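Input: a single structure, listed below in structure tokens.
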Amino acid sequence: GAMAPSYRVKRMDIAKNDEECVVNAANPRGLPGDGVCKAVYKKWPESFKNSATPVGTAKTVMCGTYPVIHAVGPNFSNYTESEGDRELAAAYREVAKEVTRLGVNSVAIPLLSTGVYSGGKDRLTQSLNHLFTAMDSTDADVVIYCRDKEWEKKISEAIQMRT
Ligand SMILES: [Cl-]
Ligand SMILES: [Cl-]
Ligand SMILES: [Cl-]
């Protein structure tokens, strides 16, 4: 575990992370996709061998020795708000099980279901609060990746407000 487990946020491409493993915002079919998924496919294409997995689950595939945790959040265009909320919480719980199983001291993580799976809504708080619910009982250092300057500020505020 980390000596003093922490949360941090950085505004940059998760493909350039400085952590011991990465969480992909995957689709259920293991396809290259869009957004974070496409960046992950460019950097770690070997990790897409047999990565298909259902909504609400995570599946780890190694790229060399570097673990890629493919986490499938719901697409809110298809799910009801209630069922999508349940599956988004479930995907993060499965990320926490994998991070623990792998024994890593740090993990790079995007906010699941916030981009093209957001159903056109701002889901920063919903997705971040499910991340915290799952990861709070882990001892890995967690580094959240985002691309928007205003999101960086709001994620940073949410972290700092709990310390
Ligand atoms: Cl960048
Ligand atoms: Cl998304
Ligand atoms: Cl963002």
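These residue numbers are counts, starting from 1, taken along the chain as shown.
Quick reminder: no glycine exception, Cβ is built from N, Cα and C everywhere.
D13 to A (Swiss-Prot position 1343) appears in Swiss-Prot as a mutagenesis experiment; the accompanying note says: Partial loss of ADP-ribose 1'' phosphate phosphatase activity. As annotated by Swiss-Prot, ADP-D-ribose binding site applies to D13, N27, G35, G115, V116, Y117. According to Swiss-Prot, the experimentally introduced change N27 to A (Swiss-Prot position 1357) is described as follows: Partial loss of mono-ADP-ribosylhydrolase activity; complete loss of ADP-ribose 1'' phosphate phosphatase activity. Recorded in Swiss-Prot as a mutagenesis result, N27 to R or Y (Swiss-Prot position 1357) carries the remark: Almost complete loss of mono-ADP-ribosylhydrolase activity. Recorded in Swiss-Prot as a mutagenesis result, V36 to E or F (Swiss-Prot position 1366) carries the remark: Almost complete loss of mono-ADP-ribosylhydrolase activity. Recorded in Swiss-Prot as a mutagenesis result, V36 to A (Swiss-Prot position 1366) carries the remark: Partial loss of mono-ADP-ribosylhydrolase activity. The annotation that Swiss-Prot gives for the mutagenesis experiment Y117 to A (Swiss-Prot position 1447) reads: Partial loss of mono-ADP-ribosylhydrolase activity; complete loss of ADP-ribose 1'' phosphate phosphatase activity. Quoted from Swiss-Prot, the note attached to the mutagenesis of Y117 to V or W (Swiss-Prot position 1447) states: Almost complete loss of mono-ADP-ribosylhydrolase activity.
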Those recorded positions, out of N27, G115, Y117, that come within 10 angstroms of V36 (mutagenesis position) at the Cα: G115
Distance-selected recorded positions near ligand 1 (C-beta under 6 Å), from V36, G115, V116, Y117: none
Other CB atoms within 10 A, centred on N27 (mutagenesis position): 21
Inter-residue C-alpha distance, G115 (ADP-D-ribose binding site) and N27 (mutagenesis position) (nearest angstrom): 12
Count of other CB atoms lying within 10 Å of the CB belonging to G115 (ADP-D-ribose binding site): 16
Cβ-Cβ neighbours of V36 (mutagenesis position) (radius 10 Å): 24
Annotated mutagenesis positions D13, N27, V36, filtered by Cβ under 6 Å to ligand 2: none
Local Cβ density at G35 (ADP-D-ribose binding site) - other Cβ atoms counted within 10 Å: 14
Rounded Cα-Cα span from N27 (mutagenesis position) to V116 (ADP-D-ribose binding site), Å: 11
